[PDB]
Amino acid sequence: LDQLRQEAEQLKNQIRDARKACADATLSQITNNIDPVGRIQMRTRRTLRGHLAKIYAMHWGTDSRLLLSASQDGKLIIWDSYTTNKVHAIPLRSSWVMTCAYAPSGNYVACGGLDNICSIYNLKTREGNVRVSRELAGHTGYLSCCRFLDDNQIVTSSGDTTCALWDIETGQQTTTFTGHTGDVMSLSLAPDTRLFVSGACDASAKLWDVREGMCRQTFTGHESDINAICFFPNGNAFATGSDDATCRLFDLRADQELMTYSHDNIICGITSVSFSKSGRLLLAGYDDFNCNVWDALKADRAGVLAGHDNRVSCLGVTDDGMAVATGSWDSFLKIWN
Amino acid sequence: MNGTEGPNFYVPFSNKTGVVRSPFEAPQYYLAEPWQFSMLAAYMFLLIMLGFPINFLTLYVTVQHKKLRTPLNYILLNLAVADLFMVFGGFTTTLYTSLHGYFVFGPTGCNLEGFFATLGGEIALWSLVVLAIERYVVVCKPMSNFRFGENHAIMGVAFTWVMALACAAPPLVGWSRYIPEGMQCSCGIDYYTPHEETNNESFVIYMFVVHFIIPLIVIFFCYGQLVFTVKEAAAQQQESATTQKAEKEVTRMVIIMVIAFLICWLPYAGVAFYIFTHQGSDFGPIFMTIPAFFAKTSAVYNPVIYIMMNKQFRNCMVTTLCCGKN
Amino acid sequence: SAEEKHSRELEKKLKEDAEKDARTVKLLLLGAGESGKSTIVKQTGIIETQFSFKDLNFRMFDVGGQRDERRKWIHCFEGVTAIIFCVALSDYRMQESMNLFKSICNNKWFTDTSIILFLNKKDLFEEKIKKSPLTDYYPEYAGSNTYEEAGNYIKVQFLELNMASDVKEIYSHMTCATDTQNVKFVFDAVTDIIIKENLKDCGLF
Amino acid sequence: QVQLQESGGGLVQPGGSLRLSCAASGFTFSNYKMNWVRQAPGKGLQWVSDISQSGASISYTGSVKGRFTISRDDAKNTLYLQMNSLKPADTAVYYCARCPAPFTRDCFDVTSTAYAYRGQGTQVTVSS
Amino acid sequence: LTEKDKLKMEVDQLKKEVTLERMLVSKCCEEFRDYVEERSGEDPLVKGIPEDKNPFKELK
Ligand SMILES: *C/C=C(C)/C=C/C=C(C)/C=C/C1=C(C)CCCC1(C)C
């Protein structure tokens, strides 16, 4: 229909004027009286081998010791990142994965891929009983990010534009977060564990909330798809990491951009973003085996982590900030410090 | 007839005119001409200056690249380090003594020189043989339920190393000599003397049986089965305009490789077979050194065929040199 | 140590499981939904079918449950052996299969793999154009009305937009639904593709 | 957002030319590959034109080889298509799509339904 | 009812998205900067670890 879409674009121009009215100065206009970080040079410590195909995602444990990895062979391997042991190596049903997660209670393991099923493995239960506890069916389209907000509730992305919630005790999808137009690629739960922002393939992130189910805010300002977002650890901001080589730091309660992180030599796509412990270093994984850092207070780069030759598919820092594990398509995980 | 012998040398000029000497004592201008010595030294200089970069830049482009470190390119790198041994050990010292004339490097130094030169040549020969072996077994598929991994590449490299050490070492322990051969300017493994103490005839027939006709039979069988199983698959699908592009190129490459083997390891077997058959002969110095000419040409023309016509190495070399793309 | 011996046993198990899947040949078939899939897989995630014929083991990946836009999950098949189209023969979905063929023959992830195309459902198609020709939605393009040249006209439409600057040959087979040599054609094709890469793997090509 | 508005579509007797254009607003219109897609009255979407970033690589569909032209005016930020000697078998609607990844020749889902990077297009009907 | 919902849910939620009160990006930016500057003195990845406190020492 013509009239409702005309009303929609009229109120969209109203939203654009309302966002015009507030933007007087960005972060790089008020940060101009601080000290810079300086060119850091952190090398690897544990070049960790054991994969034979390309890997896709990882997640640290809460105790900052146990690592997880998922790849295109049927492996759901849990490592110890202190002496490079392999604590578990789960053979799962579908060889194709897309994501994985480690529970905040350190007890369960979530995984999933384009088998349209997020599966929960009951880690360290009994005498070698590393088994699938539940499988979360009732979910059309491929899956891109499972994340625990508890030991009993998961929030999983979708191919059919949802960000649904799951109760593991009965397997039933309680709430569904519809409202996107493209498929949702990543999530990042808040430290409040009541809000979560999700990015998708229509250049728009959405800040949902767990209880009332309504999308409270939708952030635009990108061009291509948004691959992997990460939340800033106060509860007020998040980085985006889109496909047009532009990590953008957005905020809450003002809905506009805070900064953009791009210059002319950055060409390829971005597919993994995670902050530091305080947030001074935004760690961004690129597509030209050149996962770099970004000083996310002065909008300039401060070092690269060139130790691969393929797509750096995933990265993640610990809860105490003492490390960063970067996993790529060359079957390796380089743990930098 | 065959020449004159000393304690540890054999020179093919007869002492009936009373002009011949030892190769370790007096210069060989009675034997050949000095411009022939300068020509052999100039050819050795051309050999080292052309064979050093073509054998070093392959290790350069495989230490800068990861895709070259493949479980069936370790044989090609072993061939590269074989010709590097033949350049560093072989060519420099024979260049120096062809510049100086008589081989003033000691019999112990000559026993080291012939060992290193025969070592490099035999790793070259057996690396060609085992790359024909692995190409046959990975293309023609004579054994089902089989793949080619890292466990077989270093095994084949060790097979070339143990065959080369079965070749070059028994001259050191008393099964043959390491006399200077040809123009008295290159330590050659002994294959022509009528020596009875060290059982030389048994060594000549052992080398002609094990180290010539067995690699020839292996290379012929491997490349023949390769050409047959490529042409029989090209006859299966004539509409594919890439398979007919493939079979012509691999037939040309197999013919070039067979000619490359039989133009540098055939004159050794021919001279040895003629000398073993004609019991007592009479040759010259310059006739005896042209199989060494052809075999030491292999150190510079073997990368020209085996890695410059490889379609994976040449791209990395022309993006390392950044000039002269094809 | 106990945990170190457990790690070494796990690494031995992973290396032992590597050789089982490092020997098979994996294929994917797009097909655009309605096709003659249900015969060539007979002979809601990833429907994996697994057959074998004369010491080659195959693992098809019939992905149909996913959505229409597929720019985000198509890079996980970069490393497949040969794409298997399943274009049905029903002129005026026919059009949506041609738009998918444009996308996979222009991107970096599939510009070196082969495409084993299949013209399918012939005995339906031969009667579907015996009365209603191809020269209604298009102009008078064929020039005649049989099943040989009009079947070959769909082949030249698909081969019109292939780049093929490398080993990217496209086999084709006007296949029926009661065929008995269909799996022989996918065996005879994939051995030719295996020969071309092994010739490329040794290097002489 | 990524706005792709178009103009220049009406009724035209066959053989007559018609020039239509896409004004873009929302991104940098210098480093995205661009496509022109049509959709018949009833049939599915069909890709027509495949103009690259600079202007070197230009492709076309099967039914159109030598009757449509395409040009991106970078400074005016506009894509241009022109139909010269069109046929009455094109009574379509016309969208202009942007390929998703910049600096890349990939145009993978410019023809998909419910796609996010193409405008509502114009209507091209043809008389006789 | 699937073809009658998503035609209107987008426009009513987009109408809902304008009523929420904004803030100045200078003020929320100052909030972000003060939080990231109060905790940047002891970030173990910006300062570096002096070869003993890290659990990631050298392994042979
Ligand atoms: C600098 C000289 C080199 C590299 C040549 C060394 C000579 C050989 C490896 C020759 C060996 C042969 C015989 C002595 C006779 C039988 C045939 C051969 C090729 C095994």
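Along the chain as shown, the residues are counted starting at 1.
Method on record in the header is electron microscopy, 3.3 Å.
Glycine is treated like the rest: Cβ placed from N, Cα and C.
The note that Swiss-Prot attaches to the published mutagenesis C:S38 to N (Swiss-Prot position 43) is: Facilitated GDP-GTP exchange, increasing the levels of the activated GTP-bound form. Sequence-distant neighbours of C:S38 (mutagenesis position) (same chain, 6+ apart, CB under 8 A from its CB) do not exist here.
C:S38 (mutagenesis position) falls within a helix when secondary structure is assigned with DSSP. Residues C:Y92 and C:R93 bracket an unmodelled region of 11 residues, and their Cα atoms lie at a distance of 8 Å. Think of the gap as 129 residues with no coordinates, bounded by C:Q43 and C:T44; the Cα atoms of those bounding residues are 22 Å apart.
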